[PDB]
Structure formats: C-alpha cells, structure tokens
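> Have a look at the structure that comes next, please.
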Amino acid sequence: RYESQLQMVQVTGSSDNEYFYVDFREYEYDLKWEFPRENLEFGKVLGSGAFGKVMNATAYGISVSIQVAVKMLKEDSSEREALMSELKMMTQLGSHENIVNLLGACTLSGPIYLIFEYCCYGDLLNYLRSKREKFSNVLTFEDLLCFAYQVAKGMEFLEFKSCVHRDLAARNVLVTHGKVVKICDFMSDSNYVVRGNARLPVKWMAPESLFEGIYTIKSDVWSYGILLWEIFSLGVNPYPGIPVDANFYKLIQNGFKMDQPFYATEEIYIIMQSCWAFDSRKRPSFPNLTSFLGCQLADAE
Ligand SMILES: CCc1nc(C(N)=O)c(Nc2ccc(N3CCC(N4CCN(C)CC4)CC3)c(OC)c2)nc1NC1CCOCC1
C-alpha cells in the first residue's frame, strides 16, 4: 500500500508518543490546483518505485513554458486515494524555497498527476558524489555549509506546519539552480530494510523510531544529523562498513555515534553529536540549527 513519507501530525499531549497522523482522505480537493493534461509534454523518466514513477515534462502555461517533475502511479483504487491525500496535503502546506513545491495537478479526466517544481541537478547524494574529485563546476566548504543551512530551513518550515518527514536523507534532497536545495517526498536499495509492510531507512532513524515506531520533529533532528554527516563526508554511506543487522540495533541502543567526517570542522561535529542525543529532549530544535549554521556560514571571511 502506497503512503507519502511527509506526514502532518497533531499533538495530543506532552510525551513523544502522544500524536496521531492527519489523513486528508475525508477533506475536499481545492479545484484551483487543477491543470490541463494536454499542457504536459512528457520527457524522460526520473525515477521508478513499485507503486509509481516521477517523469520530467514541459508544462505550458503553468507559471511561458517551464520544466516540471510529474509524480504518478503505475498502471488500485486505494493507491489512487493515497496519492489524492498527498495532493491535498501539499495544497495546504504552502510553499517554501527549500521544499519541492506543488505547482498543480491533473485529477479528473485520466490518471492522477501531481506536478512539482523541477530540480535540474537531481538528488543531493549523487550531486555530492559527482563532486568528490572537484572539491576545493567546483564545490567548496561554504557550499556544504549552505546546503546544511537550507535543509534546516526547510525542516524549520515543516516543524512550523506541524509536519514530520519520515525519510530525511541526502537521497531525498534535490539540487536546482544557484545551489538551491529542496526537501522532497519520494527492494533493490540496501538503505531500506524490509520488515512486513515497512521499508525502513534504518541508518537514518532515531532510536525511538527504530524501537518504538515513534516519528516526531525531534526524530527528524536525528536524521538531520545523519544527513549532515552525509554532506560533510561528500555522500559516504552512514556507519560505513557496518551492516544492518541485530548488532546495528544494539550499537544504536548503547549510544554509538559516528566520528567526525573529513570535511566537517570541530564545531559542525559538535552540532552533529547533539542531534544524536539518545534522549530526544536534549536534541537541538530546527530554529536552533538554522541559527548555528547561519552563524557558521556568516564566517565567509
Ligand atoms: C519527487 C522526486 C524527484 N523529483 C525530481 C524533481 N522534482 O526534479 C527529480 N529530478 C531529477 C533531475 C535530474 C536528474 N538527473 C539527470 C541528469 C544527470 N546528469 C549527470 C551528468 N552530469 C554531468 C549532468 C547531470 C543528473 C541526475 C535526476 O536523476 C535521474 C532526477 N527526481 C526525483 N526523484 C529521483 C529518484 C531517483 O533518484 C534521484 C531522485
């Protein structure tokens, strides 16, 4: 069964487990987002999962013509409804510079299309990896700091909107013009562990997610720490050379944290470590993180 990894939550109490997920299934879709099918000229496939795909297209008159990314299902009615819920969620969220924003949708006369902003340089993980020889076209320490700042800003927006990202990682951040980055939502991949219905990004998950299935904004701070390690290693797999097995679960339970990656300063590393506090209440907030990285970045000589 399909589900979006960006989820709205409502808090029902002060403890981490006191919340529920907001289902938009019973809410009505605002028809001002509806865009004509025939104004999409489909180009190439950008990625496929089991339940769907993201395709490049030219969109005529959506903003004049622009590139877009179009999310769609593969050729059930439950899958259709989940995509509508995601659409309804994204219509209500509002836009932000550091989110992959919804531009429109095609829902009435054919298969469901969700039309998003196109991010011409693809995912941040592959971007970082392609720049390893070209680190001083050229990638710098300041660019890495800027990417970190932008992701934190994106997450601060999601915190403010009462949302959680259940899969924050460099693979789910995209890169567009001007070194702008944007947080996106969405078997062969060894970073996800199969466990019944679930596909778990184990090495990105906070303990309370691993052990109790709890996802809060503070779980996202942990994942953000992992993503920082990805940035400042130029896209190394977290916990490099450590397999995902029952020993991994024990390592995390006992307070195992990664070392300082090569491109991190000591100050960036202290921030990473704070994100990995076992107790969620000791982790910094996203407004804290934007302040710390903004101050680090503001040291551009
Ligand atoms: C909603 C998920 C998603 N949204 C977008 C989006 N809204 O725009 C998106 N775009 C995207 C854009 C461009 C590329 N390319 C092609 C050119 C290539 N070249 C290499 C050679 N070099 C010299 C010049 C650049 C760099 C990668 C791309 O990767 C194929 C994806 N992709 C999304 N999902 C995928 C799932 C599979 O994994 C990555 C993310």
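In order, the residues displayed for chain A correspond to 571-633, 637-648, 651-710, 762, 781-830, 837-951 in Swiss-Prot numbering, which applies throughout.
Any Cβ shown, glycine's included, is placed from N, Cα and C.
What Swiss-Prot records for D811 is active site, proton acceptor. Look at Swiss-Prot and you will find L616, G617, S618, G619, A620, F621, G622, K623, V624, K644 tagged as ATP binding site. Under its mutagenesis annotations, Swiss-Prot gives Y589 to F the following note: Reduced phosphorylation of the wild-type kinase in response to ligand binding. No effect on the phosphorylation of the constitutively activated mutant kinase variants. Abolishes activation of STAT5A. Here the residue is the original one, while Swiss-Prot reports the published mutagenesis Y591 to F with the comment No significant effect on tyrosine phosphorylation. Abolishes activation of STAT5A. Where Swiss-Prot documents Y599 to F as a mutagenesis experiment, the accompanying text is: Abolishes interaction with PTPN11/SHP2 and phosphorylation of PTPN11/SHP2. Among the mutagenesis entries in Swiss-Prot is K644 to A, noted as: Abolishes kinase activity.
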> How many whole Å apart are the CA atoms of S618 (ATP binding site) and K644 (mutagenesis position)?
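Given the Cα positions, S618 (ATP binding site) is 10 Å from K644 (mutagenesis position).
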> How many whole Å apart are the CA atoms of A620 (ATP binding site) and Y589 (mutagenesis position)?
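If we compare the Cα positions of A620 (ATP binding site) and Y589 (mutagenesis position), the gap is 29 Å.
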> For ligand 1, pick out the recorded positions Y591, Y599, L616, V624, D811 that have a CB under 6 angstroms away from one of its atoms.
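Only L616, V624 meet the Cβ criterion.
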> Going along the chain, which residues six or more apart from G622 (ATP binding site) have their CB under 8 A from its CB?
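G622 (ATP binding site) has long-range Cβ partners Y572, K644, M645, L646, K647, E654, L658.
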> Going by a 10 angstroms cut-off between Cβ atoms, which of the recorded positions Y591, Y599, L616, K644, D811 has the sparsest surroundings?
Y591
> To the nearest Å, how far is the Cα of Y591 (mutagenesis position) from the Cα of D811 (active site, proton acceptor)?
15
> Measure from the Cα of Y599 (mutagenesis position) to the Cα of every one of the recorded positions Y589, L616, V624, then give the nearest.
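Nearest in space to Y599 (mutagenesis position), counting only the recorded positions, is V624.
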